[PDB]
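S.K.: Before I ask anything, here is the structure I am working with.
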Amino acid sequence: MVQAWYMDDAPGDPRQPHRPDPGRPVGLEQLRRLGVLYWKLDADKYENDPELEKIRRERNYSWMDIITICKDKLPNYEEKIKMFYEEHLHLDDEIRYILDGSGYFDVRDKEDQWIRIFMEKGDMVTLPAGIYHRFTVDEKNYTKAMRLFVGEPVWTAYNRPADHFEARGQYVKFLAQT
Ligand code: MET
Ligand SMILES: [Cl-]
Ligand SMILES: [Cl-]
Ligand SMILES: [Fe+3]
């Protein structure tokens, strides 16, 4: 299924699991109900994978490239790192397919609590426009992720608070409107 839990309030290293024992799991249905989508895919065949190309069609993901997140490959690693884990939203959907390595994507639930989602090689997610999230690598310190977008991309992150944007209002309507 998926590896996801309500993460702890603990401060300290973000790249740690922040996964309390005992703790409450999180499933697919719950994430779906938050507008979040998920897929498992053959990460070796990505360069010519029908399933990937089917999803892209169905979702008009016309745009794609790859980011390799690690100290020696990504320029301004430490700054970029800090930016990702800042809580923010987007005015469009955020689509990552992890091709290699792994990391965590946290989102807030219907009661504004942090959910942590562990993403591995082969895992793909979509975080709907308007959802407050953040991202961090785990202690392996490496994530390679195909980024996807509907047409030409706009990367802008608006940190929290950003509750005035229409995308934010639309998403919060969507939650109440189940
Ligand atoms: C340069 S901030 C980019 C935000 C990105 N979608 C993330 O959640 O990590
Ligand atoms: Cl990014
Ligand atoms: Cl650097
Ligand atoms: Fe983001």
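If you go along the chain as it appears here, the first residue is 1 and each next one adds 1.
Positions of Cβ are set from backbone N, Cα and C atoms, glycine also.
Dumping what Swiss-Prot says about this protein:
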type    : residues                    : note
BINDING : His88, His90, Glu94, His133 : Fe(2+) binding site
BINDING : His88, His90, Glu94, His133 : Ni(2+) binding site
MUTAGEN : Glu94 to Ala                : Loss of aci-reductone dioxygenase activity
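Tell me what's around each of these sites.
M.R.: Annotation note: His133 (Fe(2+) binding site) sits in a strand segment as assigned by DSSP. Of all the Cβ atoms in the protein chains shown, 23 others lie within 10 Å of the Cβ of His133 (Fe(2+) binding site).
Within 10 Å of the Cβ of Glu94 (mutagenesis position) there are 22 other Cβ atoms, across all protein chains.
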S.K.: So around the Fe(2+) site, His88, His90, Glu94, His133 aside, which residues have their CB within 8 A of the centroid of those CB atoms?
M.R.: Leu89, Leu127, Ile131, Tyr132, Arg134, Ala157
S.K.: If you draw a 10 Å sphere around the Cβ of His90 (Fe(2+) binding site), how many other Cβ atoms fall inside it, taking every protein chain shown into account?
M.R.: 22
S.K.: According to DSSP, collapsed to three classes, what secondary structure does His88 (Fe(2+) binding site) have?
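M.R.: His88 (Fe(2+) binding site) sits in a strand per DSSP.
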